[PDB]
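Enquirer: The structure under discussion is supplied below as structure tokens; questions concerning it will follow.
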Amino acid sequence: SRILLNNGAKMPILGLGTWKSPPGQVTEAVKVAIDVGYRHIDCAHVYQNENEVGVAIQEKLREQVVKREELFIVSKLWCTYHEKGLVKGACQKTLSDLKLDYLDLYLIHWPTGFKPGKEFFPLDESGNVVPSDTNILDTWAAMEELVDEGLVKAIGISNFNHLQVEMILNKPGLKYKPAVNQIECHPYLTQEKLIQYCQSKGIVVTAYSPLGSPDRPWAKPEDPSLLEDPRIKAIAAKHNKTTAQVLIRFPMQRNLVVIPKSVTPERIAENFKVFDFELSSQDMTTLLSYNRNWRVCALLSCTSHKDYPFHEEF
Ligand SMILES: NC(=O)c1ccc[n+]([C@@H]2O[C@H](COP(=O)([O-])OP(=O)(O)OC[C@H]3O[C@@H](n4cnc5c(N)ncnc54)[C@H](OP(=O)(O)O)[C@@H]3O)[C@@H](O)[C@H]2O)c1
Ligand SMILES: O=C(O)Cn1ccc(=O)n(Cc2nc3cc(Cl)ccc3s2)c1=O
């Protein structure tokens, strides 16, 4: 149920996602998740609900439902805080909101730094994101400091392509390797090349949007739908599982971590019931065959940033 990271710690391979969980619903979602066995929560400042996630964490700690050491809480540095002098404050605000004195894992949320200010996505008058002149290597050094200051136990990256991972791995004076790369991954974006690369370097990969993010705000009715794909339903039916359970078990059998989001108590519980069956090797290859290079998370306004990650092949 956990995977060993290159910092010596173990990470639960199933966690609860929180992007889009409404603030009025996410405290109960996180309390139910811990009650039915989740021990990893995926968070981010940019999701604007860390305070409410933190109320749930703190109540289950206070209630002695779980000990802090059994939890694995992940958050992410937003793009407007890549400047060396802003990274510690950004981490401390997340810590204060989550009511924690450390994070188990803190990620660079995207490789692109944006102009600092109140706006999460500062745009110029024609809608392009306004970059900052920070680069990923100085940001990485700032993340290493957080480990040395006790604020985080592990650091990692997210939405880094393989040349950007390689840039971190080849950073002069590198002190801590990234422990995780968290990337979009599901049967329509299988990521074989980038996962192989990261795993060969001992970097654990976390699969986000494993259900295809049906609640993403830019969904169009005509878009492909994993949960409604009859081929995936058929695999589910064969194992007497739901389609969501097959989509969650798939990355687990590729030695990935996976973080499905829900605020629906019944689905939170359903989504956790994925440790009592196995997809066959044939099932796994068939699921991989549905790759279409279809990406849910790739915002147009960011495509001209120098560090935009999805022009590269992987
Ligand atoms: N690093 C990054 O850049 C990044 C980017 C995107 C996502 N992520 C992380 O990954 C998490 C998961 O990705 P995501 O939120 O994009 O989408 P997701 O987990 O693929 O899909 C969540 C959607 O699926 C529905 N759902 C959940 N379980 C279901 C089930 N058993 N049956 C039917 N529908 C179900 C949820 O509905 P209800 O909630 O209404 O039940 C919600 O609409 C995020 O929440 C975030 O923590 C990270
Ligand atoms: O960031 C999250 O965890 C969730 N999320 C929320 C809103 C959204 O538009 N996106 C798509 C983005 N694409 C890029 C692309 C690049 Cl280069 C930087 C930032 C983003 S954000 C998104 O993924």
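Heads up, chain A uses Swiss-Prot numbers, so what you see runs 3-316.
Cβ atoms are placed via backbone N, Cα and C, with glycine included.
Positions annotated as NADP(+) binding site by Swiss-Prot: 10-19, 211-273. Per Swiss-Prot, mutagenesis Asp44 to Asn is noted as: Reduced glyceraldehyde oxidoreductase activity. For the mutagenesis result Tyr49 to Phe, the note given in Swiss-Prot is Complete loss of glyceraldehyde oxidoreductase activity. As annotated by Swiss-Prot, active site, proton donor applies to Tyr49. Here Swiss-Prot notes a mutagenesis experiment, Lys78 to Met, with the remark: Reduced glyceraldehyde oxidoreductase activity. In Swiss-Prot, a published mutagenesis experiment is listed as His111 to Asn, annotated Reduced glyceraldehyde oxidoreductase activity. What Swiss-Prot lists as substrate binding site is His111.
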Enquirer: Any of the recorded positions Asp44, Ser211, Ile261, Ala271 with a C-beta atom under 6 A from ligand 1? Give them in order, or none.
Expert: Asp44, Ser211, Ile261
Enquirer: Could you tell me which three-state DSSP class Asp44 (mutagenesis position) falls into?
Expert: strand
Enquirer: Just counting, how many other CB atoms are there within 10 A of the CB of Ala271 (NADP(+) binding site)?
Expert: 16
Enquirer: If you draw a 10 Å sphere on the Cβ of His111 (mutagenesis position), how many other Cβ atoms land inside?
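Expert: By my count, 20.
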Enquirer: In sequence order, which same-chain residues at least six apart have a C-beta under 8 angstroms from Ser211 (NADP(+) binding site)?
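Expert: Listed in sequence order: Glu186, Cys187, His188, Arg218, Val298, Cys299.
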Enquirer: Round to a whole number and give the Cα-to-Cα distance in Å for the pair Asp44 (mutagenesis position) and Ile261 (NADP(+) binding site).
Expert: 7
Enquirer: Go through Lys78, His241, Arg251, the listed recorded positions, and name the one with the sparsest Cβ surroundings, counting other Cβ atoms within 10 Å.
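Expert: Lowest Cβ count within 10 Å among the recorded positions (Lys78, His241, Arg251) is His241.
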Enquirer: Given the binding-site residues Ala221, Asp231, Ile261, which one's Cα is the least distant from that of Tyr49 (mutagenesis position)?
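Expert: Going through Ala221, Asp231, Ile261 one by one, the Cα closest to that of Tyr49 (mutagenesis position) is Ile261.
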Enquirer: Here are the binding-site residues: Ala221, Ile261. Which has the lowest count of other Cβ atoms within 10 Å?
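Expert: Each of the binding-site residues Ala221, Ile261 was scored; lowest Cβ tally within 10 Å is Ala221.
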